[PDB]
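Undergrad: The structure under discussion is supplied below as structure tokens; questions concerning it will follow.
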Amino acid sequence: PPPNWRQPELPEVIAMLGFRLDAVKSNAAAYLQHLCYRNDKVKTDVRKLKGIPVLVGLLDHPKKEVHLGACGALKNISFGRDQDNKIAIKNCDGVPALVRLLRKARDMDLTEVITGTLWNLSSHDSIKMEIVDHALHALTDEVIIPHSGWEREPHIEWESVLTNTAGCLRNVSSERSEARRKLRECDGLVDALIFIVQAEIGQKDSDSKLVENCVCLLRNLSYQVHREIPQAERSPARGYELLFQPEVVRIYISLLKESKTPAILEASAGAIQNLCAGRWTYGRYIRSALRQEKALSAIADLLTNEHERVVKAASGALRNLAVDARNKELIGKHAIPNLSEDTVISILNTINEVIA
Amino acid sequence: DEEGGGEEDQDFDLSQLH
């Protein structure tokens, strides 16, 4: 009985993920991906048909056509409105499987698919702590460090893989306390992140998604740093101490002057606000350095931004600078002229704290 | 948050399904 172009029903395709022949498995996975692409119904179906644990399982298959295949299917299944598809991948240990494959990925294409999938999964709160717990060290050591071009002991590459990965990490650090603690205390991670951003800015790129993701990530990690950093009792600064060194601060300020991307503008302001928030030595120093002419205007200037979220970031920043301002003049000068409902309260709480 | 991974179409050999 000679071969043909029969198209199988979804249940069959799923059944074939388990067939003896590897070529059947891989082509099934491939096809599965195609069927899901831009198709929410099919994706949700694959879940209800119990295909997800089967795909997750193939991530362990020795042959690349099969694992790459499964992984590309999972990628599509992990994207879209049906947040239960993401949960499903998590619930059958997708993340440790993905990580396990990552450790042995050798090529960009597979790495591309894995990290993108992780990025997709990371958009979902129920999965963030999972990724933090199982993917942090591999994402850091296998992806960020090697490809960043950074070196503890002094070129950037694989921009796409990096973006996916910085996006994933941005995502899992958006809210959780010990997600921030884990990430920022992860040797090399902050170092490399900053290195990435310099690299981009040295290419006159202050808008790339890769820059955006790294900065939102840095923003999160800066949140409450004066407090959550080991021995918050306050030679070359390493790791999370880089979050509050002049080096990065100047990067934020240059992005405010150079970046035309709301996300980046907002996160750079947010970073500054975070660093300034603390009543601690480095807060005193950063805050003082920031109350200088060129910086104050760069910040204040985005109070005239079209985008609400960036307007709000600047306000928070400015209000933080005013707390121990020792030249009400400079700050008052640059803020006031320019200074939703929550936005209003912020701009108001800020005017107040400026004039004490 | 943002599902930056997105999705892609994919190629396959239908004639091997079976």
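Numbering, chain A: per Swiss-Prot, residues 359-512, 520-599, 651-755, 771-787 in sequence.
Every residue, even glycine, has its Cβ placed from backbone N, Cα and C.
Copying in the features that Swiss-Prot gives for the protein in this structure:
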- A:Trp363 to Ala: Severely disrupts cadherin interaction (MUTAGEN)
- A:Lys401 to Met: Complete loss of cadherin interaction (MUTAGEN)
- A:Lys444 to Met: Severely disrupts cadherin interaction (MUTAGEN)
- A:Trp477 to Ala: Severely disrupts cadherin interaction (MUTAGEN)
- A:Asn478 to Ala: Complete loss of cadherin interaction (MUTAGEN)
Undergrad: Other Cβ atoms within 10 Å is the metric here; tell me which of the mutagenesis positions A:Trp363, A:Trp477 scores highest.
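TA: Of the mutagenesis positions A:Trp363, A:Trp477, the most buried by Cβ count within 10 Å is A:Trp477.
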Undergrad: Need the DSSP three-state call for A:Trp477 (mutagenesis position) to compare against my parser.
TA: helix
Undergrad: How many whole Å apart are the CA atoms of A:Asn478 (mutagenesis position) and A:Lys444 (mutagenesis position)?
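TA: Between the Cα atoms of A:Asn478 (mutagenesis position) and A:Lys444 (mutagenesis position), the distance comes to 8 Å.
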Undergrad: Which of the mutagenesis positions A:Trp363, A:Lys444, A:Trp477 has its Cα nearest to the Cα of A:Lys401 (mutagenesis position)?
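TA: Result: the closest of the mutagenesis positions to A:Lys401 (mutagenesis position) is A:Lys444.
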Undergrad: Hey, of the mutagenesis positions listed (A:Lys401, A:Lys444), which one tops the CB count within 10 A?
TA: A:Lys401
Undergrad: Count the other Cβ atoms sitting within 10 Å of the Cβ of A:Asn478 (mutagenesis position), across every protein chain shown.
TA: 30
Undergrad: Along a straight line, what is the whole-number distance in angstrom from the CA of A:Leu755 to the CA of A:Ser771 around the 15 missing residues?
TA: 15
Undergrad: Calculate how many Å lie between the CA atom of A:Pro512 and the CA atom of A:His520, with the 7 residues in between left unmodelled, and give a whole number.
TA: 11
